[PDB]
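Asker: Below are the structure tokens for one structure; questions will follow.
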Amino acid sequence: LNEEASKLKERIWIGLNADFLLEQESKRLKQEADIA
Amino acid sequence: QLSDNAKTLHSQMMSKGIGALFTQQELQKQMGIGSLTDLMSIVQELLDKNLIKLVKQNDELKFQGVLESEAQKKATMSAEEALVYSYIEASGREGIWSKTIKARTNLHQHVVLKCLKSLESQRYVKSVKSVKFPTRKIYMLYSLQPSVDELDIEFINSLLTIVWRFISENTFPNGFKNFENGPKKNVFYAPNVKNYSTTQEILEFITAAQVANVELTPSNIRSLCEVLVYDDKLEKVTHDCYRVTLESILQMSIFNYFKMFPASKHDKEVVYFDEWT
């Protein structure tokens, strides 16, 4: 598919999954916290 | 007034707060203008609206203004974490174990472990294992880790046998253990003239590092010395003066344990120790 339907489909995916990925990267920050 | 006396009675808190020692007597000392139920009904809401806080110690009850991020934070906290959490920040630099905090809150193990998991998610608390027995996981804030502890685990023997080397240097010249008598030869001139030790010097010597650690106090330096006293690797003379026990002859009729090997196979003629217990 075109790059637009990725910037739109994928966009919707991101608006949905930004909390999922958000918890991923957030615990990935806990990694830094884990150190200390 | 709720906002006025809240923000000016927090102006003493953000200004000073009479340190942590502020009691209700210190309130009257600075602001006595408020009537009893006036200054009291507002302060109670200053815990309800989380501006100042109460501390239970010694005489009367201490107070100081809580910060805003900690205010909102403990407002987010549960009814458990109300007393649990804000009691753990009251558990101070040393933290607290669990059922002793249960004994304070009079609750089960389950109900406290769950708020331990929630504050675990907060990451404002942490599992803390100090020198004392590791069944604890005493919990203090997860912002500070003060405690009593070198460390309880090994590689002191390493740095020991390291300092023992220079200690061997401290007395006469180097080993000279090549042949039997290759010592100082009447100890240079009159070992009586030699009154020597390091103590503090070791730290100037410790400057070498080549190891993962910080420095260490001459007191605990003396502690390191005390084992090789007891292990008899060195000698303690006139306090901070010290000697070597010529241990080296160990490191390399006879009564030395080293330089002695048993037959210790087959034949029944041996000397065990417990041939009679």
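Chain B is numbered as in Swiss-Prot, which gives 10-158, 169-271, 292-316 for the residues shown.
For this deposited structure, the header notes the method as electron microscopy, 4.5 Å.
Each Cβ is built from the backbone N, Cα and C atoms, and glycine gets one as well.
As listed in Swiss-Prot for this protein:
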| type | residues | note |
| --- | --- | --- |
| MUTAGEN | B:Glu89 to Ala | Cold-sensitive. Abolishes interaction with BRF1/TDS4 |
| MUTAGEN | B:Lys135 to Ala | Cold-sensitive. Abolishes interaction with BRF1/TDS4 |
| MUTAGEN | B:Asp171 to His | Cold-sensitive. Abolishes interaction with BRF1/TDS4 |
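Map these features onto the structure and tell me what's around them.
Answerer: Counting every protein chain shown, the number of other Cβ atoms lying within 10 Å of the Cβ of B:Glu89 (mutagenesis position) is 17.
In the three-state DSSP scheme, B:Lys135 (mutagenesis position) is classed as strand.
Long-range Cβ proximity for B:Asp171 (mutagenesis position), meaning a same-chain Cβ under 8 A and a gap of 6 or more residues, is found for B:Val140, B:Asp158.
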Asker: Which ones in the same chain are close to B:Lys135 (mutagenesis position), with CB under 8 Å and 6+ residues apart in sequence?
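Answerer: Correct list: B:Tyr148, B:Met149, B:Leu150, B:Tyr151, B:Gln154.
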